[PDB]
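Encoded as structure tokens, the structure appears first; notes follow it.
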Amino acid sequence: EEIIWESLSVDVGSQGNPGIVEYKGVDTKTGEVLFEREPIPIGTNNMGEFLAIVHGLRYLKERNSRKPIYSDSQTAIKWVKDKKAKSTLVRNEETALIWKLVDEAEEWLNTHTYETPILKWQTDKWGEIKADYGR
RNA sequence: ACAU
DNA sequence: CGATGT
Ligand SMILES: [K+]
Ligand SMILES: [Mn+2]
Ligand SMILES: [Mn+2]
Ligand SMILES: [Mn+2]
Ligand SMILES: [Mn+2]
């Protein structure tokens, strides 16, 4: 209904899907970039969206912030809620790195607590999420 | 059909 | 046009 401007917005960017994956988090109110992941050689859009939310959870918890997180990915929001990323990406030598990051994110979710609301950014009403890569 |  | 997901 209404944008919660006091929030963190996260998004994936990619070159190919599957392909090179990165993500970033920004202050929804100002667009200031708060964190950026170094590009990962092979992953999927949804894996990256998942890692971006989990990194946001860790970022906010470390600084004792109760702000919500916006994501535009229905899939990734559900995976975080389930603490399980149900990706179809083959597990092989080429995909080992992204799968290590995903498994490690799930492990974090299963060993830590948080109250952070994870909210759907309503692209159809509000335009692109402020962490979008412009591609 | 919806979300990327 | 193709791919990732519920
Ligand atoms: K979008
Ligand atoms: Mn997105
Ligand atoms: Mn796993
Ligand atoms: Mn985007
Ligand atoms: Mn895009």
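Shown for chain A, in order and in Swiss-Prot numbering: 61-195.
Header lists the method as X-ray crystallography, 1.4 Å.
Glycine is no exception: its Cβ is also placed from the backbone N, Cα and C atoms.
For A:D192 (mutagenesis position), the same-chain residues 6+ apart in sequence whose C-beta sits under 8 angstroms from its C-beta are A:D71, A:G73, A:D132. When secondary structure is read from DSSP and collapsed to three states, A:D192 (mutagenesis position) falls in the coil class. Annotation comment: Swiss-Prot describes A:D71, A:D192 as Mg(2+) 1 binding site, evidence class experimental evidence.
Under the heading Mg(2+) 2 binding site, Swiss-Prot lists A:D71, A:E109, A:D132, citing experimental evidence as support.
Listed in Swiss-Prot is the mutagenesis experiment A:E109 to Q, annotated as follows: Loss of activity. In sequence order, A:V70, A:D71, A:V72, A:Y83, A:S131, A:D132, A:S133, A:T135, A:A136 are the residues of the chain that are 6 or more apart from A:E109 (mutagenesis position) and have a CB within less than 8 Å of its CB.
Following the DSSP three-state reduction, the secondary structure of A:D132 (mutagenesis position) is coil. Cβ neighbours within 10 Å of A:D132 (mutagenesis position), excluding its own Cβ and spanning all shown chains: 20. In Swiss-Prot, a published mutagenesis experiment is listed as A:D132 to N, annotated Loss of activity.
Within 10 Å of the Cβ of A:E188 (mutagenesis position) there are 12 other Cβ atoms, across all protein chains. Here the residue is the original one, but Swiss-Prot notes a mutagenesis experiment at this spot, A:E188 to Q: No effect.
The annotation that Swiss-Prot gives for the mutagenesis experiment A:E188 to A reads: Strongly reduces activity.
Among the mutagenesis results in Swiss-Prot, A:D192 to N has the note: Strongly reduced activity with manganese. Loss of activity with magnesium. The residue drawn here is the original one.
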Three-state secondary structure, which DSSP defines for A:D71 (Mg(2+) 1 binding site): strand
Number of Cβ atoms other than its own within 10 Å, given for A:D71 (Mg(2+) 1 binding site): 23
Output field, Mg(2+) 2 shell: CB within 8 Å of site CB centroid, site A:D71, A:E109, A:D132 dropped: A:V70, A:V72, A:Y83, A:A112, A:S131, A:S133, A:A136, A:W181, A:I189, A:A191, A:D192
Where the C-beta lies under 6 angstroms from ligand 4, the matching recorded positions among A:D71, A:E109, A:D192: A:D71, A:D192
